[PDB]
Amino acid sequence: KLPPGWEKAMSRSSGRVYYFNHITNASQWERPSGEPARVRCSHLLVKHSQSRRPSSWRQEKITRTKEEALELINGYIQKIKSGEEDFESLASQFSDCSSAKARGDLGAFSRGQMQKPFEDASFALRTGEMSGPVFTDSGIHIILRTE
Ligand SMILES: OCc1ccc2nc[nH]c2c1
Ligand SMILES: [Cl-]
């Protein structure tokens, strides 16, 4: 039927079908379009108090809860999707990863390099697509596949 990970769902508020991807946590109204050895991704990480390393270049001790991090991630996605703000503008300013200085770019990578939830989301994204919140031991990511 649909590309890897995609499924139909019903909107609770509107009643229109939409599409949801249980690997990338992407969701969208439109039916998804149509694996490589490597992909290239950028990401925006929001760390929290249960992150493996509760520290980042933004904050020496990161104290926010997982739920507060998820709300930050959700707001960033809203601003990206609405075009009020660009993915790399937000990554540069707010990602708790050192790759913020590279606009969130992590470069090319193969399978078996990144943490598994990140890897799987990255390889299920089509070029140009963005994930929803992706949970790993580092925190919560928004992932943009650039190549
Ligand atoms: O493997 C997933 C992943 C990727 C990039 C990261 N930067 C900080 N923590 C990270 C975790
Ligand atoms: Cl880390």
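Chain A uses Swiss-Prot numbers throughout; the residues present, in order, are 6-39, 51-163.
Going by what the header records, the deposited coordinates were determined by X-ray crystallography, 2.0 Å.
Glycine is no exception: its Cβ is also placed from the backbone N, Cα and C atoms.
Under the three-state DSSP scheme, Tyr23 (mutagenesis position) falls in the strand class. Where Swiss-Prot documents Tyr23 to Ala as a mutagenesis experiment, the accompanying text is: Reduced affinity for KIF20B.
Among the features that Swiss-Prot reports, domain 'PpiC' is placed at 52-163, with the record citing sequence analysis.
Recorded in Swiss-Prot as a mutagenesis result, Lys63 to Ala carries the remark: Loss of peptidyl-prolyl cis/trans isomerase activity. No effect on the interaction with IRAK3/IRAK-M. Abolishes IL33-mediated increase of IRAK3/IRAK-M protein levels. Same-chain residues at least 6 positions away in sequence with a Cβ under 8 Å from that of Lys63 (mutagenesis position) are, in sequence order, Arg69, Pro70, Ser71, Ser72, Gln75, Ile78, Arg80, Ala85, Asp112, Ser154, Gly155.
For the published mutagenesis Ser71 to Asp or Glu, Swiss-Prot gives the following note: Loss of peptidyl-prolyl cis/trans isomerase activity, nuclear localization and cellular function. In the three-state DSSP scheme, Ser71 (mutagenesis position) is classed as coil.
Experimental mutagenesis at this site is recorded by Swiss-Prot as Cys113 to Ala, annotated: Loss of peptidyl-prolyl cis/trans isomerase activity; decrease in DNA repair of double-strand breaks by homologous recombination slightly less efficient than that observed with wild-type protein. No effect on RBBP8/CtIP. Here the Cβ of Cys113 (mutagenesis position) has 22 other Cβ atoms within 10 Å, regardless of which shown protein chain they belong to.
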Requested in this report: Could you round the CA separation between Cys113 (mutagenesis position) and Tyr23 (mutagenesis position) to a whole angstrom and send it over?
Outcome: 32
Query - Filtered mutagenesis positions, from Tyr23, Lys63, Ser71, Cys113, whose Cβ is under 6 Å from an atom of ligand 1 - result: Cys113
Requested in this report: Determine the straight-line distance, in Å, between the Cα atoms of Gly39 and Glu51, where 11 intervening residues lack coordinates; round to a whole number.
Outcome: 13
